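Worksheet for the structure shown next.
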2 protein chains.
Amino acid sequence: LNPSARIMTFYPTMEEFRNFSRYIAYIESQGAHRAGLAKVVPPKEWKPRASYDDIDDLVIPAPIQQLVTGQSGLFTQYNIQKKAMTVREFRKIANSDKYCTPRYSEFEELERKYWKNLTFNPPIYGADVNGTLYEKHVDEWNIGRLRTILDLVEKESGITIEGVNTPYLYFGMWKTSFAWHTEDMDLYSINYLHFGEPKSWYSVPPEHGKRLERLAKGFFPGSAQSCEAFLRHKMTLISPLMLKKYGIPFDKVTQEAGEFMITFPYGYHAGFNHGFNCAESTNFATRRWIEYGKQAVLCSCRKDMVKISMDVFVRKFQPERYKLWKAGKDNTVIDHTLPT
Amino acid sequence: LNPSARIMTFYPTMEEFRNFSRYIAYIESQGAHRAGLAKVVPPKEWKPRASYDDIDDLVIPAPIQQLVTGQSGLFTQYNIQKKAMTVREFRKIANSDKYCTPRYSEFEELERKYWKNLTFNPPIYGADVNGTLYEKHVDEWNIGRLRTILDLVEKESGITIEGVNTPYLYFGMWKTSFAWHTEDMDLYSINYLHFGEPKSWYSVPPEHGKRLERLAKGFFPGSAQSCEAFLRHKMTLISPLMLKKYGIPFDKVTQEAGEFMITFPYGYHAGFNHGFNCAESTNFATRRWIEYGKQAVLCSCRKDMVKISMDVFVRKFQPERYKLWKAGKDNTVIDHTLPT
Ligand SMILES: [Cl-]
Ligand SMILES: [Cl-]
Ligand code: NI
Ligand code: NI
Ligand SMILES: [Zn+2]
Ligand SMILES: [Zn+2]
């Protein structure tokens, strides 16, 4: 099931959509997770918010400017912090003549332009904004309260991790980028594009993640020297042309307003925004993730970084192996194809 | 005198060198200041310091990484702050295989390389380090105590301005850059290259500064919109090929270890380091500067920036015009050619 590991798109009915957990399992039962990434277009009956008319006053505390250096499809992205601005201010710049989306025909033409011009004209990205655009009445696919077993991190340790077990908003503009990475603790993510122009994504099947890690280490050995998980710094950009060249399998998908994307444990993704827009994301967990989390290779090289204790998930959901794992003796092998 | 406004080099004897003020006047009497920049190679009898063997332990608190974006000779340079390192650490990186000076023949070949590669491989620059490498016994050309009338800023207002009336050290490496600018308040500067590889400079005659300002505003109108003195942000790099093209006259000069450079009021300069090195600089003033300082166009757009009060210099050195200037009625025109 999903032999080719292509990115699947799903159209749940309202009835299916009302159960989050079951639907994630369903799409895994269809092999969605093999591609690393899937699209879910929600039922038309559903709406996260009445309208987006009342948010120009919303404050993006820490926009960042994306400076990118490199050539022939390899690049590194440095984030310069800029001062507080409002969505109103952000929108004016995004729509301004210097920063706005070029004219184009097919997405293939806009994609060529992103890669020929990513080093020029650094854009602002209103990233990592704490908050949510969902009205409180909304019970389905509400990113602020999915009620997955990730909630055990908070319930048992009083711990908050911004953007991991709380929601983040991302205001974008043409050519703002997200670099190749997997999620914190190789968790799942969910991303909803509330409005505006598209966000294109690239994904590599989890069963080929190690081959992308290997290639990255080749091209950036110094970065590989000082961190094992350097891709987790989210600074590394690699062209699809580079990926074909070193035979890394990958797929591409464009997300439009009103659509969800789900990323799956150890699914490497990257991409960029087409123009002004607003996405909302968080991380979540399932019982299948637990193994991935026990085995996730973390960033050593910074003290900021996200470490979740696996003790509570193994204690409850893998009792048969708890003592074994506790003693360094749990040698489970992950099969990335299983829908477990 | 100096019709062509070329960068002059001077070889003072020890006897001439012992009087700083007089020697600056002498070189101005030869028209050195018309080029904006002059070299002074000091008498061999003189040495700022016995040796530079005891400074690996010296701490550079705020190295910065120089990210540069642009193309066909126009660029903007953003400074990412990195963590504390020692000269020892700095030296290892500077000398490392990824960061070190390419092999080359003539400087013309190394200059081509700086401009073809300035956007790649961002280097660290151990800039703006408070301190001095001069032994205390040294009375000539001692950057920490030139005793110019700039000392009135401190004596009358208790004011310290790091790198302006105190010394700064600059540890460099291949391809670290200083962008087109004039000094704070269009003051004079002095730069001494204590050791290591060269530092190349570009200069534009003060009598053609407005033409470079004009060209800059053309190429960066947005930056020109929000600041009048945007070049003062020290972010703007412009190729010599661009300067020929728009007919801005300029000259180039390479400074080697043990040599001083002097910049003159309203002399636009820029350049770069050839490899690992260490320069020391500060600003100074003469009576000729006072007019330039009364008329200097400042950065509006940041509250950090350097504003020196001219009151005390006009009061003492232009008493005939004090009341007039006080009342908005002093309409002196600067002649950049005069040695005044
Ligand atoms: Cl590297
Ligand atoms: Cl501009
Ligand atoms: Ni992510
Ligand atoms: Ni300067
Ligand atoms: Zn790391
Ligand atoms: Zn300014």
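Going by Swiss-Prot, the residues shown for chain B are 8-347, listed in order.
Quick reminder: no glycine exception, Cβ is built from N, Cα and C everywhere.
Record features (Swiss-Prot):
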type	residues	note
BINDING	B:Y132, B:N198, B:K206, B:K241	2-oxoglutarate binding site
BINDING	B:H188, B:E190, B:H276	Fe cation binding site
BINDING	B:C234, B:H240, B:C306, B:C308	Zn(2+) binding site
DOMAIN	B:142-308	domain 'JmjC'
MUTAGEN	B:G133 to A	Abolishes histone demethylase activity; when associated with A-138
MUTAGEN	B:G138 to A	Abolishes histone demethylase activity; when associated with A-138
MUTAGEN	B:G165 to A	Abolishes histone demethylase activity; when associated with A-165
MUTAGEN	B:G170 to A	Abolishes histone demethylase activity; when associated with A-165
MUTAGEN	B:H188 to A	Abolishes histone demethylase activity without affecting ability to bind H4K20me2
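Neighbouring residues of the recorded Zn(2+) site, listed in sequence order and excluding B:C234, B:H240, B:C306, B:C308, comprise B:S230, B:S233, B:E235, B:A236, B:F237, B:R239, B:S307, B:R309, B:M312 (Cβ within 8 Å of the Cβ centroid). With a 10 A radius on its CB, B:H240 (Zn(2+) binding site) counts 17 other CB atoms from all the protein chains. Highlighted here are the binding-site residues (B:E190, B:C234, B:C306, B:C308) whose C-beta falls below 6 Å from ligand 6: B:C234, B:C306, B:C308, in sequence order. Within the set of recorded positions B:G133, B:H240, B:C308, the entry lying nearest in space to B:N198 (2-oxoglutarate binding site) is B:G133 (CA atoms). Using B:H276 (Fe cation binding site) as the reference Cα, a 10 A cut-off selects B:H188 from the recorded positions B:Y132, B:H188, B:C306, B:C308. Within the set B:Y132, B:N198, B:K206, B:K241 that the record links to 2-oxoglutarate, no two Cα atoms are more than 17 Å apart, and one pair reaches that distance. Annotation for B:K206 (2-oxoglutarate binding site): spatial neighbours B:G179, B:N198, B:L200, B:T261, B:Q262, B:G278, B:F279, B:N280, B:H281, B:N284, B:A286, criterion Cβ-Cβ under 8 Å with sequence separation of six or more. Relative to B:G138 (mutagenesis position), the recorded positions with Cα atoms inside 10 Å are B:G170, the candidates having been B:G165, B:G170, B:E190, B:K241, B:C306. Counted over every protein chain shown, other Cβ atoms within 10 Å are most numerous around B:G170 among the mutagenesis positions B:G138, B:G165, B:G170. Taking a Cβ distance under 6 Å to any atom of ligand 4 as the criterion, the recorded positions B:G133, B:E190, B:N198, B:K206, B:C308 reduce to B:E190. Residue density at B:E190 (Fe cation binding site): 25 other Cβ atoms are found within 10 A of its Cβ, drawing on all protein chains shown. Cα-Cα distances to B:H240 (Zn(2+) binding site) place B:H188 within 10 Å, out of the mutagenesis positions B:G133, B:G165, B:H188.
It is B:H276 that, of the recorded positions B:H188, B:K241, B:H276, has its Cβ surrounded by the most other Cβ atoms within 10 Å.
In the three-state DSSP assignment, the secondary structure recorded for B:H240 (Zn(2+) binding site) is helix. Taking the centre of the Cβ atoms of B:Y132, B:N198, B:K206, B:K241 as the 2-oxoglutarate site, the nearby residues of that chain (Cβ within 8 Å, site residues left out) are B:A134, B:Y177, B:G179, B:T183, B:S184, B:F185, B:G278, B:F279, B:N280, B:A286, B:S288. Sequence-distant neighbours of B:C306 (Zn(2+) binding site): residues of the same chain at least 6 apart with a C-beta under 8 Å from its C-beta are B:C234, B:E235, B:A236, B:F237, B:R239, B:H240, B:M312.
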